[PDB]
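Q: Let me give you the structure first, and then I'll get to my questions.
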Amino acid sequence: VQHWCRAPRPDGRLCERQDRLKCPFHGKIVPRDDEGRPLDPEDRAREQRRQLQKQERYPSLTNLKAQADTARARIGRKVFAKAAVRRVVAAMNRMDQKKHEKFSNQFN
Amino acid sequence: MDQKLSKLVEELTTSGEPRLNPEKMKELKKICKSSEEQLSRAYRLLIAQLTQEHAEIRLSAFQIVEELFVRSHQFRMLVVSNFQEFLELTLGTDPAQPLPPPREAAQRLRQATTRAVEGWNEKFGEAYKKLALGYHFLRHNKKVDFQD
Amino acid sequence: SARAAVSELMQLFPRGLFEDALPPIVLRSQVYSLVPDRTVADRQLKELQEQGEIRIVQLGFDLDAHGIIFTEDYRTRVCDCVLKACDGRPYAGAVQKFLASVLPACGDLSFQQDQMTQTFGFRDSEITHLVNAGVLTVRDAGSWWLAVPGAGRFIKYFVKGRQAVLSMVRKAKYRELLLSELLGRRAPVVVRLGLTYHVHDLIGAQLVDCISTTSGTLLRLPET
Ligand SMILES: [Zn+2]
Ligand SMILES: [Zn+2]
């Protein structure tokens, strides 16, 4: 992993992250010079366009939707779904299938 | 003069205020003292609002009812007429008709109505035999903790 | 008198909605609406029914649903429509015999097998002929109610209209509403028979409380 993210950080430092493909904090990794400008002018234009797009874009009573509208509720809905638990049980049963395969030579 | 009464109770209820606004409370007091059929109209407002599904709204309605009860005499006969349904909607005695959310509002309603029933038994209980019966009925058949 | 009341209510019937295939129908509960003395209403309706001017038919959608129809509207519509749509198919003659023999004789609500087999010489084949005519429907084994052909359409519209009107009263404030306000209000498309018709029915069956106020008669839902 040789090429570095090298994007201009808000602190004036260039990123030293050694990711093969993408920077988690700067999107796709493009080759940058010692001062962080991408070598390809077209890549620089695309990055500038992406940055510009990103920059552009009974009350006194409790609302039950507050609990329903939260990350934890969403995750609980996703994981505790009948389909999801069924897939989990299937995978764990295949794990059981391997520990059933732990008797090769003998009768088992 | 019916529109203004409905308006005023609408602000008092829908606001969900933890405590009643005293100025419009006094306006309601004076305007209801004006007429007795209007007092019944306010009673009907309160009953209608109590059925609506929100614990805070029910708390506001019950607080208004307690104010009128302590303040008015004819209102006492009027409410003790349907004390059965009133207890049902406030105490949630029938499990088939629980108290809506939020839970904090429901608990506050429970505590406030227990205390209000106790006070009414102390004050008007002899004056309304049905109130004494209802108190006793709560205390034994439902086993409501009056010390909570 | 009940006779007037049934007359005015029969006028409210929108005959065009059923393309004049169905004779106009009035529900006994609506007769109670215009005649508050429920007992006198029932006595005078029984008087009329004995005299043979009207027929009472078990509409079935509720156990207390008895539809009231002028006998002549019944005869006219049944003869016309049934014989026209059934010219040639056999039960026309059987229905003719029925209208000629039974209806003038007994105005009874139900028909039991023994009566038609003996007093009227009707056969099983002819009874099945009637049943397919729509004129009879099965109460029990060997028992049948009188019926109007095609009543299902009216029953469906009436049921949906009643529930819609009740819902409209419910959704008004307090679950209350003034009668004039309801009548003037634009009728929902579900309510196909007209609002006065359904309002009388609701008032008569004590489904809605009629409170006479200074502004008129208010409708309130009794506390359930
Ligand atoms: Zn980076
Ligand atoms: Zn980055």
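One-based numbering along the chain as shown.
According to its header, the structure was obtained by electron microscopy, 3.3 Å.
Here the Cβ of each residue, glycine as well, is placed from N, Cα and C on the backbone.
What Swiss-Prot records for this protein is below:
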MUTAGEN   C:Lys156 to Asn (Swiss-Prot position 186)  Weakly impairs DNA repair
MUTAGEN   C:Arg170 to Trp (Swiss-Prot position 200)  Does not affect DNA repair
MUTAGEN   C:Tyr174 to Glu (Swiss-Prot position 204)  Reduces self-association and DNA-binding activity. Increases cytoplasmic localization
MUTAGEN   C:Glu176 to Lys (Swiss-Prot position 206)  Increases cytoplasmic localization
MUTAGEN   C:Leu218 to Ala (Swiss-Prot position 248)  Increases cytoplasmic localization
MUTAGEN   C:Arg220 to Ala (Swiss-Prot position 250)  Increases cytoplasmic localization
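Please situate the listed features within the shown structure.
A: DSSP assigns C:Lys156 (mutagenesis position) to a helix in the three-state reduction.
Its Cβ taken as reference, C:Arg170 (mutagenesis position) is surrounded by 13 other Cβ atoms within 10 Å in the chains shown. According to its DSSP assignment, C:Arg170 (mutagenesis position) is helical.
All protein chains included, C:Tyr174 (mutagenesis position) registers 18 other Cβ atoms within 10 Å of its own Cβ.
In the three-state DSSP scheme, C:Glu176 (mutagenesis position) is classed as strand. Shown in sequence order, C:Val169, C:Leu218, C:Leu219, C:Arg220, C:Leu221 are the residues of the chain, 6+ apart in sequence, with a C-beta less than 8 angstroms from the C-beta of C:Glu176 (mutagenesis position).
Mapped onto three states, the DSSP output places C:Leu218 (mutagenesis position) in strand.
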Q: Return the residue, from the listed mutagenesis positions C:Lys156, C:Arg220, with the maximum count of other C-beta atoms within 10 angstroms of its C-beta.
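A: Buried the deepest by this measure is C:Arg220.
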Q: Give me the CA-CA distance between C:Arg170 (mutagenesis position) and C:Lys156 (mutagenesis position), in Å, as a whole number.
A: 21
Q: To the nearest Å, how far is the Cα of C:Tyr174 (mutagenesis position) from the Cα of C:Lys156 (mutagenesis position)?
A: 29
Q: Including all protein chains displayed, how many Cβ atoms other than that of C:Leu218 (mutagenesis position) lie within 10 Å of its Cβ?
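A: If we count other Cβ atoms within 10 Å of C:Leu218 (mutagenesis position), we arrive at 19.
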Q: Filter the mutagenesis positions C:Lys156, C:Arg170, C:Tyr174, C:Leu218 down to the ones with a Cβ under 8 Å from chain B's Cβ atoms, keeping sequence order.
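A: Qualifying residues, whose Cβ lies under 8 Å from chain B: C:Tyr174.
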